[PDB]
Amino acid sequence: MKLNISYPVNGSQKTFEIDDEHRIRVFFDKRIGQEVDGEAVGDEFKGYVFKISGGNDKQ
Amino acid sequence: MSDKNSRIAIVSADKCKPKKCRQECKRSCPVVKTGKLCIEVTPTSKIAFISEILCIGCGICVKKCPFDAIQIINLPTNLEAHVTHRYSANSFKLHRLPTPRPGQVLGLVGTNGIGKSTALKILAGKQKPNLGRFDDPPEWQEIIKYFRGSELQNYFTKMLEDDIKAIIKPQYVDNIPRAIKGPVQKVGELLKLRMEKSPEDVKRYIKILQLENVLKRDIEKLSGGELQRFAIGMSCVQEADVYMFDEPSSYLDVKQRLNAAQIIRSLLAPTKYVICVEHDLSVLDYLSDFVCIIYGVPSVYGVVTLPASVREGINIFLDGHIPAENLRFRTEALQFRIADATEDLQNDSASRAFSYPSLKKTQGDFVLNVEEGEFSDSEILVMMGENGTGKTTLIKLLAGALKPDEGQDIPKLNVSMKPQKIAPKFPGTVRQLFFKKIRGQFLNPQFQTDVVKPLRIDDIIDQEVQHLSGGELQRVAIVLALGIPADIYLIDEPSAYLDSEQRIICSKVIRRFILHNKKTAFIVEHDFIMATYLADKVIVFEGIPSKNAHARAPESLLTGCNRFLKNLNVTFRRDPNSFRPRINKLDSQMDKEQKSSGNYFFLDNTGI
Amino acid sequence: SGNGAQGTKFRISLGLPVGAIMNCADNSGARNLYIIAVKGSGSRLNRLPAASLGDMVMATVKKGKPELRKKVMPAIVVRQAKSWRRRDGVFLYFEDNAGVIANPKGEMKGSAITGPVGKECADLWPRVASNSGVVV
Ligand SMILES: Nc1ncnc2c1ncn2[C@@H]1O[C@H](COP(=O)(O)OP(=O)(O)OP(=O)(O)O)[C@@H](O)[C@H]1O
Ligand code: SF4
Ligand code: SF4
C-alpha cells in the first residue's frame with residue numbers, strides 16, 4: 001500500500017509507496033492510534049515512530 | 001392478431017444493368033401482373049424503383065435478378081418508428097441519433113455503413129435531415145418535432161439558432177491528404193492558427209500527442225498515424241463547446257491511441273460536450289461516460305439505441321444480441337481460443353525453422369536494432385509496439401525487400417508478403433489480379449465464407465482498384481498473400497480500415513490456414529484481440545518512436561503480453577461475464593495487487 | 001445440465017430427489033418449485049432421480065400465479081442445503097433449497113434472483129450469473 005505521512009511539527013507531508021508484503025505486514029492488526037517503530041517498514045525510516053491515524057481501502 | 005410487418009426494398013444501382021436483364025423486375029413481379037404499382041420504371045436515370053407500399057414481400061424479384069441487385073426484407077415495423085433521414089429512393093436510410101451531453105463523452109460503436117458518419121453531419125449542421133421525406137430547404141423546424149420525445153430535441157433548437165458551432169474532426173482518413181496541403185503549409189502552421197487556447201496549449205498538446213517530429217512535415221507527406229493526430233490537435237485548440245470526433249483511433253498505433261483517448265477526455269473536465277465514434281473497444285471504454293450502439297445491416301440501415309452506461313453498452317455489444325430490438329445483429333459470437341483448445345503437436349518440422357542473427361538497419365535518422373531470435377515451423381509470431389519503431393522495417397528485411405546495414409538474412413525460403421499501407425498501384429481489375437496470384441484458392445469454400453460472399457467481390461470484379469474502397473481492398477490483400485504457397489508468410493497490420501466483423505474474419509483466416517498447412521506466419525498488429533487468437537509467441541518492440549528502436553526474440557504468449565502491457569501500465573483484469581479485458585485504473589489496491597502477481601490479462605487459465 | 005450449459009460440472013452431493021420442493025428464487029410469480037425429474041440423471045431400480053446445485057430439473061409450480069400453475073417447466077437449482085464438498089476441501093451448505101424457472105436453452109424466465117447463488121451454478125448458466133447478486 002501507499003503510505004500518507006505527515007510531519008506535523010513542520011506542517012509537511014508526502015506519500016510513499018511500499019510493495020513487499022513483509023514490509024507492509026508490520027501494519028497488520030494494528031489499529032488507529034497504535035504506534036509503529038520505523039525500521040521494520042524500511043531503512044530510510046529507521047528509528048522513526050508512526051502513529052496511525054486512518055486512511056482509505058480500495059473502493 | 002398477427003403482429004405488424006413491413007417490406008423495405010433497397011436496390012444497388014452499381015449491381016444493376018437493365019439492358020442485360022431487360023426490365024425483368026417489372027415483368028416478373030406478381031403485383032404488376034395484376035396491374036399494380038410495386039415496381040415502377042423510371043425513364044430518366046433508367047433504374048428500377050420499388051415502392052414499399054405496393055410490394056407483396058414475395059421476394060420473387062430478388063431471385064430472378066441475375067446479379068443480386070435487389071434486396072427485400074421483412075421487418076416487424078421496427079424501422080418505421082425511428083426514421084431520421086434517407087438518402088433517396090431505395091438507398092440508405094438512417095434511424096435514431098446519438099445524444100450529446102455536456103461535460104461528458106458519449107461513445108458510438110457499430111459496423112461500417114451504419115450511419116455513424118452521417119449522424120455526425122446531422123449534429124454538425126452540415127447536413128439537414130429530410131426526415132425520410134421532402135424536408136430540404138432549411139427545415140430545421142420539422143426536425144425538432146421529429147426528435148420530440150428524445151433529448152436531441154433541445155440540441156436541434158440550439159443548432160438552428162447557431163448559438164453553438166460544432167467542430168468536427170473529419171472521418172474519412174484516406175480523403176484528407178488530398179484536401180489539405182500544408183494545412184496550407186505544414187502542420188505547424190495549422191496548430192498556430194487554430195490555437196484559440198493557451199500558448200501552453202500549443203506546447204502541451206504537441207508533447208502529449210508525440211507530434212514533435214511531425215511539425216515540420218507537410219500534411220500530404222504525413223503517414224497515416226501522424227495524419228490522424230494533427231486533426232486531433234486542432235480539435236483541442238479550437239474554442240467551442242462541442243467537439244465531435246469521428247473515428248480518432250484510425251491508423252494509430254497501440255500506444256498513441258490510448259494517448260489520444262486521454263487528451264480528448266480532458267475536454268469533459270472543462271465541461272465541454274464531447275461526442276466520439278470508435279471501432280476500438282479499448283479506446284471506447286476509456287473515453288466514454290455513456291455509449292450508444294449502432295446496429296443493422298451495412299448500407300441498408302442502422303439504428304441508434306437509447307443511451308447506456310459505459311460498462312453496460314460494451315457488455316451487450318459482445319453478446320451479439322440486443323433485447324429490446326430483439327435482433328441478433330451478428331451471426332456468430334466472438335470467441336478466443338483458450339490455448340487449452342489448440343491442437344497439441346510436437347513442433348519443429350525440419351528441426352525448427354530458419355533463424356536470424358542480430359540485424360541492424362539504420363536510415364541515418366532512425367536506427368533499428370534486432371536481437372537474435374529463432375523461428376520454428378508451423379508457428380505464428382505477433383509483432384507489437386508503436387509505429388516508427390521499425391516494426392515495418394524488420395518485416396521488410398525478412399522479405400528481402402530491404403538490405404540490412406549490418407547482419408544478414410539470406411534464406412532459402414520462399415516468401416509471400418503483404419504490405420502495411422495499401423495504395424493501389426497495379427493496373428488491372430480486381431479479379432484479374434487475384435487470379436494471376438492463384439486460382440483454386442478462389443475455389444475453396446474457406447475463401448467463399450471469408451471474402452467472396454460477405455463483400456460481394458463478384459460486383460467488384462469489374463471495378464478498378466483505383467475506383468475501389470479502403471476496407472474492401474484490405475480483406476482482398478490479406479487473402480492474396482495466402483493465395484500462393486510459401487514456407488513463411490508475412491503480414492503487416494491487417495486490422496487497418498476494418499470494423500469488428502471484418503478483422504475477426506481475418507483472425508480465423510490466419511490461424512486456420514497456418515495450422516493446417518503447417519507453415520509459419522508473422523503478423524504485425526495493434527489490435528489486442530487479434531494478436532491473442534493467432535499467435536503462440538510474440539516479439540515486443542520498445543524504444544522511442546521516430547528515434548531508435550529495438551526488437552526481442554520470440555517469447556511465449558504469457559511472457560510477451562506481460563512485457564508489452566507493463567510498458568502501458570493498464571491491466572485488463574478480467575470481466576467474469578464477458579471474459580473480456582477489464583481495464584484497471586492507475587494507483588489502486590486491486591490493480592496494485594496484480595502488479596505484484598504479473599498478470600495483465602486473464603483468460604480461461606489458472607491464475608490468481 | 002445439458003443444453004445451454006457451457007461448462008462441465010464436478011459431482012456434487014445430491015440434495016433434492018423427485019418430490020422435493022424448493023423455493024422459487026426469481027421474480028417470475030412462482031412461489032415454489034416441485035421437482036419431477038432431473039436432466040441427465042441415470043437409471044437404477046428403485047433410485048429416485050435427484051438434483052443438486054446447478055442441475056436442470058423439470059418442475060411444476062405448486063404455489064404461485066395461476067398462469068404458471070398446472071404445468072411442467074424447466075428450472076435450475078441455485079441453492080442447496082444438503083451439504084456438499086468442493087475441490088478446495090470445503091463442506092458448505094445454504095439455508096434453503098431453491099432454484100429458478102428457466103427454458104430448455106437455459107434462459108431465466110424472470111429477471112432477478114433473490115438471495116445468494118452457489119458459484120457452481122453461476123459458472124454453469126450464464127443468464128444465471130447475470131441475474132445474481134452475492135455469489136457463494
Ligand atoms: N450520398 C449518399 N447517397 C445514398 N446513401 C448514402 C450516401 N452517403 C451515405 N449513404 C448511406 O448511409 C450509410 C452510410 O454512412 P455513414 O457514412 O452514415 O456510415 P458509418 O455509419 O459512419 O459507417 P462506416 O463505419 O462504414 O464509416 C451507408 O450504408 C450508405 O448506404
Ligand atoms: S437488376 Fe438485375 S434483373 Fe433487374 S435490370 Fe438489373 S441486371 Fe436485369
Ligand atoms: S417482392 Fe414481390 S411483390 Fe415486391 S417488388 Fe418484388 S416481385 Fe413485386
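Recorded method is electron microscopy, 7.2 Å.
Here the Cβ of each residue, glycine as well, is placed from N, Cα and C on the backbone.
Residues or ranges marked as ATP binding site by Swiss-Prot: B:110-117, B:385-392. Long-range Cβ neighbours of B:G110 (ATP binding site) (same chain, at least 6 residues apart, Cβ-Cβ under 8 Å): B:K116, B:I293, B:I294, B:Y295, B:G302, B:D499.
Per DSSP, the domain '4Fe-4S ferredoxin-type 1' (B:7-39) is made up of 14 helix, 6 strand, 13 coil. The domain '4Fe-4S ferredoxin-type 1' feature in Swiss-Prot is assigned to B:7-39.
Annotation source Swiss-Prot lists domain 'ABC transporter 1' at B:70-320.
Among the features that Swiss-Prot reports, domain 'ABC transporter 2' is placed at B:345-568, with the record citing sequence analysis.
A sphere of 10 angstroms centred on the C-beta of B:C25 (mutagenesis position) encloses 25 other C-beta atoms. One entry in Swiss-Prot concerns the mutagenesis experiment B:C25 to S. Its note says: Not viable in aerobic conditions. Lethal; when associated with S-61.
B:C61 to S appears in Swiss-Prot as a mutagenesis experiment; the accompanying note says: Lethal; when associated with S-25. Residue density at B:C61 (mutagenesis position): 28 other Cβ atoms are found within 10 A of its Cβ, drawing on all protein chains shown.
Under mutagenesis, Swiss-Prot gives B:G224 to D with this note: Lethal; when associated with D-225. Annotation for B:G224 (mutagenesis position): spatial neighbours B:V173, B:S250, B:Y251, B:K421, B:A496, criterion Cβ-Cβ under 8 Å with sequence separation of six or more.
Around B:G225 (mutagenesis position), taking its Cβ as the centre, 20 other Cβ atoms fall within 10 Å, counting all chains. A mutagenesis experiment is reported in Swiss-Prot for this position, B:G225 to D, and the note states: Lethal; when associated with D-224.
For the mutagenesis experiment B:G470 to D, the note given by Swiss-Prot reads: Lethal; when associated with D-471. Secondary structure from DSSP puts B:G470 (mutagenesis position) in a helix.
Under mutagenesis, Swiss-Prot gives B:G471 to D with this note: Lethal; when associated with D-470. Just so you know, the Cβ of B:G471 (mutagenesis position) picks up 17 other Cβ atoms within 10 Å once every protein chain is counted.
Among the mutagenesis entries in Swiss-Prot is B:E493 to Q, noted as: Lethal. Inhibits translation in vitro. For the recorded site, B:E493 (mutagenesis position), the DSSP three-state label reads coil. A sphere of 10 angstroms centred on the C-beta of B:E493 (mutagenesis position) encloses 26 other C-beta atoms.
Here the recorded positions are B:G385, B:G470; the one with the fewest Cβ atoms within 10 Å of its Cβ is B:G470. Beyond the domain '4Fe-4S ferredoxin-type 1' (B:7-39), the same-chain residues lying 6 or more positions past its ends with a Cβ under 8 Å from any Cβ of the stretch are 46-58, 60-61, 64-75, 79, 90-92, 299-301, 459. If you take the Cα of B:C61 (mutagenesis position) and the Cα of B:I114 (ATP binding site), they are about 26 angstrom apart, rounded to a whole number. Listed in sequence order, B:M383, B:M384, B:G385, B:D492, B:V524, B:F541 are the same-chain residues six or more apart from B:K391 (ATP binding site) with CB atoms under 8 A from its CB. The binding-site residues listed here (B:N112, B:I114, B:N387, B:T389) include B:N387 as those with a Cα within 10 A of the Cα of B:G225 (mutagenesis position). Ligand 2 lies within reach of B:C25 from the recorded positions B:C25, B:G110, B:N112, B:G385, B:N387, B:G470, judged by a C-beta closer than 6 angstroms to any of its atoms. The binding-site residues under consideration are B:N112, B:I114, B:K116, B:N387, B:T389. Their Cβ neighbour counts within 10 Å are lowest for B:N112. The closest partner of B:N112 (ATP binding site) among the mutagenesis positions, by CA position, is B:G471; the full candidate set was B:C25, B:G470, B:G471.
Closeness to ligand 3 is met by B:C61, these being the recorded positions among B:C61, B:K116, B:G385, B:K391, B:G470, B:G471 whose Cβ falls under 6 Å from the molecule.
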